[PDB]
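A short write-up of the structure that comes next.
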2 protein chains.
Amino acid sequence: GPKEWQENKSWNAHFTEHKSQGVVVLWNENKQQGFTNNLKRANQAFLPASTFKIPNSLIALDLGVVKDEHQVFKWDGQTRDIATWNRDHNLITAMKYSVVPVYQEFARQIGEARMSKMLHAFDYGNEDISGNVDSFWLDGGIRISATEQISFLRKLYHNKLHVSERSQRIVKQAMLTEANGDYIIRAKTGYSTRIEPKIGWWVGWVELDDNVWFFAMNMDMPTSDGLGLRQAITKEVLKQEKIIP
Amino acid sequence: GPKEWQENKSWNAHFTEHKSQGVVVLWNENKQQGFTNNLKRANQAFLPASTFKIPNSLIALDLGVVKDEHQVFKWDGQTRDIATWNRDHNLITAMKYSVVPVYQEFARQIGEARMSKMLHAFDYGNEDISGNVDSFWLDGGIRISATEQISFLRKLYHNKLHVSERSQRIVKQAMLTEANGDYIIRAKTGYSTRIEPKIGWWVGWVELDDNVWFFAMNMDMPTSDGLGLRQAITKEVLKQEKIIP
Ligand SMILES: *C(=O)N1C[C@H](NOS(=O)(=O)O)CC[C@H]1C(=O)NOCCN
Ligand SMILES: *C(=O)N1C[C@H](NOS(=O)(=O)O)CC[C@H]1C(=O)NOCCN
Ligand SMILES: [Cl-]
Ligand SMILES: [Cl-]
Ligand SMILES: [Cl-]
């Protein structure tokens with residue numbers, strides 16, 4: 001009978017066409033079935049890098065570190081390499097421009113004891129926060145696979161994480177990436193650069209009228225010049241599968 | 001001293017270019033200033049028609065008539081003129097396809113006494129539900145102006161309406177119309193067809209990185225062939241004002 005996970009190796013052509021290597025994982029929520037070009041890499045756990053902004057946001061909101069999505073976190077005045085980081089942000093714009101220093105402040109205020117407890121409650125990856133509480137997702141011990149990202153996102157979608165429904169709704173709002181009459185994408189990018197292998201991430205879901213497709217992709221990323229391929233390769237797969245036009 | 005409300009008659013050219021007549025009203029939230037091509041029509045009160053799905057959704061959720069935005073409302077098997085209505089819906093798709101029969105059932109469950117009480121609590125328009133409990137917003141006594149639509153939407157944006165924050169967040173999600181890196185539009189269309197003058201509505205807001213612009217427009221609409229002009233004329237104004245590219 002039907003399998004929970006199937007391999008579609010033809011998706012490899014979208015990686016090969018872009019001289020890239022990696023994995024796309026899709027989950028069809030209505031059918032409760034998943035699909036991937038590489039089931040082994042789908043289960044390979046990596047540093048989450050900026051995709052950790054999703055659980056970090058949830059925990060900061062539920063503990064009151066962040067009051068709501070419009071509370072301002074002022075620039076600390078240190079000029080950093082990414083110009084959009086050198087300004088004041090709220091939760092929405094800090095996720096959109098992936099403003100690491102704002103989320104490091106969130107993590108410091110959460111603190112290691114509460115961070116560990118909440119990642120255990122979330123069943124999140126290997127749940128390991130060894131390192132600095134404000135960098136373990138960049139250069140510490142936490143690891144999460146693409147399929148574990150989907151597991152986490154499915155709980156978030158259904159408001160079933162062990163945090164308030166309010167925090168889950170706010171974070172799903174902050175994840176909004178694209179919307180038109182054909183679909184809504186809620187997602188977060190990431191780029192793990194400090195520990196080899198350097199990889200790019202894109203995790204989230206596509207909302208249709210009558211279904212939701214969760215996705216999690218990662219790919220080898222030796223330089224930042226290829227970062228647009230995270231979304232491009234994913235969208236090529238979504239187009240091949242007739243999920244988006 | 002600066003003016004809270006200012007008239008910009010140059011927007012009339014966008015109506016004339018499309019052989020149309022109507023009003024666009026904008027509110028700049030950061031500046032606390034409003035702008036319109038027609039100050040009198042901005043304050044004239046009309047039937048809300050399908051823009052009433054915003055307060056109706058809020059009331060249905062807060063009263064428990066609708067449990068959440070994924071609860072399925074099954075098609076009643078009656079084949080109606082609009083093909084997208086002849087389907088099962090949830091709150092998200094019922095708002096998107098503006099599925100009147102679903103919202104008439106909400107209104108019947110709410111009932112006259114609770115509907116009236118809640119519209120008074122919302123300060124919604126003239127607060128008058130005279131007529132049929134399931135059609136007063138189409139052919140009964142309720143009236144709301146474009147400026148009153150903005151007032152109501154600003155309360156919704158800030159979670160200040162007299163319903164749970166949860167219901168307000170769910171409805172703001174259901175209002176999602178378009179999103180890209182440049183802006184998010186949350187809005188609801190309507191077409192008042194039963195009492196003259198027939199008018200098209202578009203009410204909502206445009207979220208930018210650092211500001212939000214509320215808008216409410218209505219325009220004479222003798223035929224459904226012109227309904228695309230509601231968004232087109234509004235967007236021409238937003239482009240003229242450099243709010244969207
Ligand atoms: C997170 O992965 N970040 C922050 C920022 N994210 O941009 S995105 O990859 O488009 O979401 C830039 C890349 C990455 C970092 O540079 N983080 O700090 C160093 C650890 N990789
Ligand atoms: C509400 O304004 N409705 C329902 C539907 N809305 O579509 S929209 O105008 O694009 O938002 C069509 C127009 C209008 C009605 O006609 N409603 O009356 C009951 C069905 N004729
Ligand atoms: Cl981060
Ligand atoms: Cl949203
Ligand atoms: Cl309606």
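First residue shown is number 1, and so on along the chain.
In case you wondered, yes, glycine gets a Cβ from its N, Cα and C as well.
Per Swiss-Prot, the features are as follows:
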- A:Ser50 to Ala (Swiss-Prot position 70): Does not alter thermal stability (MUTAGEN)
- A:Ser50 to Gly (Swiss-Prot position 70): Increases thermal stability. Abolishes hydrolysis of cephalothin and decreases catalytic efficiency about 60-fold with respect to ampicillin (MUTAGEN)
- A:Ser50: active site, acyl-ester intermediate (ACT_SITE)
- A:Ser50, A:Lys53, A:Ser98, A:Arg230: beta-lactam binding site (BINDING)
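Following the DSSP three-state reduction, the secondary structure of A:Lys53 (beta-lactam binding site) is helix. The Cβ of A:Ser98 (beta-lactam binding site) has 19 other Cβ atoms within 10 Å, all protein chains considered. Counted within 10 Å of its Cβ, the other Cβ atoms near A:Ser50 (mutagenesis position) come to 21, all protein chains included. According to DSSP, A:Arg230 (beta-lactam binding site) is assigned to a helical segment.
A:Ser98 (beta-lactam binding site) sits 7 Å from A:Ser50 (mutagenesis position), taking the Cα positions as reference.
The least crowded of the binding-site residues A:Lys53, A:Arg230, judged by other CB atoms within 10 A of its own CB, is A:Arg230.
Excluding A:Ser50, A:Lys53, A:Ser98, A:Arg230 themselves, the residues of that chain whose CB lies within 8 A of the CB mean position for the beta-lactam site are, in sequence, A:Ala49, A:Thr51, A:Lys188, A:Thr189, A:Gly190, A:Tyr191, A:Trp201. Taking A:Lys53, A:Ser98, A:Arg230 as the candidate binding-site residues, the subset whose CB lies under 6 angstroms from any atom of ligand 1 consists of A:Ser98. Taking a Cβ cut-off of under 6 Å from any atom of ligand 3, the recorded positions A:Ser50, A:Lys53, A:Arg230 reduce to A:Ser50, A:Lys53. A Cα-Cα distance of 13 Å separates A:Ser50 (mutagenesis position) from A:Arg230 (beta-lactam binding site). The DSSP secondary structure for A:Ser98 (beta-lactam binding site) is coil.
Residues A:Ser50, A:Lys53, A:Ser98, A:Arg230, recorded as binding beta-lactam, reach a greatest CA to CA spacing of 17 Å. For ligand 4, no neighbouring recorded positions occur among A:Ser50, A:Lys53, A:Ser98, A:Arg230, by Cβ distance under 6 Å.
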